[PDB]
Amino acid sequence: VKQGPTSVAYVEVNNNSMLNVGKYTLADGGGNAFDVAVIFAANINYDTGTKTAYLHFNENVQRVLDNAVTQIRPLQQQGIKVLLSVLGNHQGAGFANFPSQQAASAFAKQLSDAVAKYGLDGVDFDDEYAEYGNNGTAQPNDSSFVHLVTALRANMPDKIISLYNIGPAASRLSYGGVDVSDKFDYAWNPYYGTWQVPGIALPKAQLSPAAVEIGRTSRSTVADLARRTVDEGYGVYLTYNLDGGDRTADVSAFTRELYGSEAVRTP
Amino acid sequence: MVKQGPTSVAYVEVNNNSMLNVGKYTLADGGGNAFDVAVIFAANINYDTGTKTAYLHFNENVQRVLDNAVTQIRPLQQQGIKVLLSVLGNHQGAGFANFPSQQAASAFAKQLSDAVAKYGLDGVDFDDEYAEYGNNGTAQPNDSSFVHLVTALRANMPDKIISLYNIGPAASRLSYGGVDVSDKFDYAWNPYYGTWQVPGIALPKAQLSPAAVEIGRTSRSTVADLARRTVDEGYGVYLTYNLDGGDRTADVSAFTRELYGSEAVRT
Ligand SMILES: [Mg+2]
Ligand SMILES: [Mg+2]
Ligand SMILES: [Mg+2]
């Protein structure tokens, strides 16, 4: 019954629980304050012996996935999609420097295998901390990310793929006559506290020019950025770092503008 | 063998890293410092509900760095590197923009100047985040508090450095009662790491850093691009944040090549 744009919440599972995303609803009965929860974050690692990238989960990320039944399914039951973000991890392998289509495809299978095993709704790409060049890896090239996303989308035609619009991967979305922009569901501004339209050939309904960090970004700014989201006709609103505290006022700061309603907490 | 180029600045999170790393990077051509200004991040503004009076608060690590200034600070100053103390909100309602009166703002300013002199610092940096205006029965930001505080502070230290992290309520409230305090600052920089945003402040370009980079997270190519744009366009400051204890020779040289025409070298 809620109508406005799609709300997104990155959660740093190293410090906080995914379930807090589901504790905020709209006073006027519209539904959840948040539409998408993102687990931050899995990693892309490099195995120097085999000279091969692989998907890696730290102790915290692995705990959330292993406990998907208490840590994920309840959000999904409420209607909240859950994604896994993937980040560089200082080992030289990154989303933009796969040496070949087959190599990018091997990684896509690992991502899609993880989405399937743990019942996830999709994946989010964050191309930072890769440290391209460590362990004798190559610098970014023009084809790696297009190959990777092309394979992932073929693997998961029904799942969400989203882009944290930063890093070398973000500027390499077209290769060999294929622009993979329409293979993403969403793209959003990575600079928390600011408004910045992603220059990506995706419709406005799937873009978040605004990005805020709950608990740090001024409530004045949260509200203004959500008002601009609606005013200019955009369809996504990115938030990061919701914790376990009482953020009713922080959340209401944008639910007031996105949905015309204030937020209430479940406990 | 002197260095010609914009003044580079290094925010150091002392909760995790030592100030001394800032002095560990010199230029391969001439041996000047890669970094001209180190900023201890960060002291706090607390409220104290009894007195109803804001006070300068140091956390365990900041207190340790200041108490041990002889080994953590003086070596940098003796190497020619100025050392500033950042001040940040701390969730207790008092912030730089909601002092109720000139007198109370002047009282907090005396605490800052006193601490500058006691520990032999070179000045103070303002970061107006996390204050949580309204907590403990505090007021919302007003138009006068920050002008009063900066006027009193500059009166206390005519010879010291006062810098502005360009974010938060205080950074839009620089004029009141016929007094514009823009020229009372020595520097003002973009808070949005990874980006280029010229502060809209009535300071000369030589005292502005539109560039902001996080060492170890911002891509080296972005570090270099922003450093090149700083020289082009003619700005006088280049802000870096979060230098750690690892070997960041390639990250530092990424900007020193463009700022000063020379690679950096560690130890
Ligand atoms: Mg689509
Ligand atoms: Mg395109
Ligand atoms: Mg700025």
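Sequential numbering from 1, following the chain as shown.
This deposition comes from X-ray crystallography, 2.1 Å.
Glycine too: its Cβ is placed from the backbone N, Cα and C atoms.
The domain 'GH18' annotation in Swiss-Prot covers B:6-262. Experimental mutagenesis is annotated in Swiss-Prot for B:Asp127 to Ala or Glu (Swiss-Prot position 172), with the remark: 2% activity. The note that Swiss-Prot attaches to the published mutagenesis B:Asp127 to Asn (Swiss-Prot position 172) is: 0.1% activity. Quoted from Swiss-Prot for the published mutagenesis B:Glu129 to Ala (Swiss-Prot position 174): Loss of activity. Looking at Swiss-Prot, the entry for mutagenesis of B:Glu129 to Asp or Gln (Swiss-Prot position 174) says: 0.05% activity. Feature annotation from Swiss-Prot assigns active site, proton donor to B:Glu129; the stated evidence is sequence analysis.
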Could you list the residues of the same chain, at least six apart in sequence, whose Cβ is under 8 A from the Cβ of B:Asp127 (mutagenesis position)? B:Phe41, B:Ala42, B:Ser86, B:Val87, B:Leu88, B:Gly89, B:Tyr165, B:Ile167, B:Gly168, B:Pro191
Reading the DSSP string in three states, the entry for B:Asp127 (mutagenesis position) is strand
Return the residues near B:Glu129 (mutagenesis position), defined as same-chain residues 6+ apart in sequence whose C-beta is under 8 angstroms from its C-beta, sorted by sequence, else 'none'. B:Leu88, B:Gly89, B:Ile167, B:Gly168
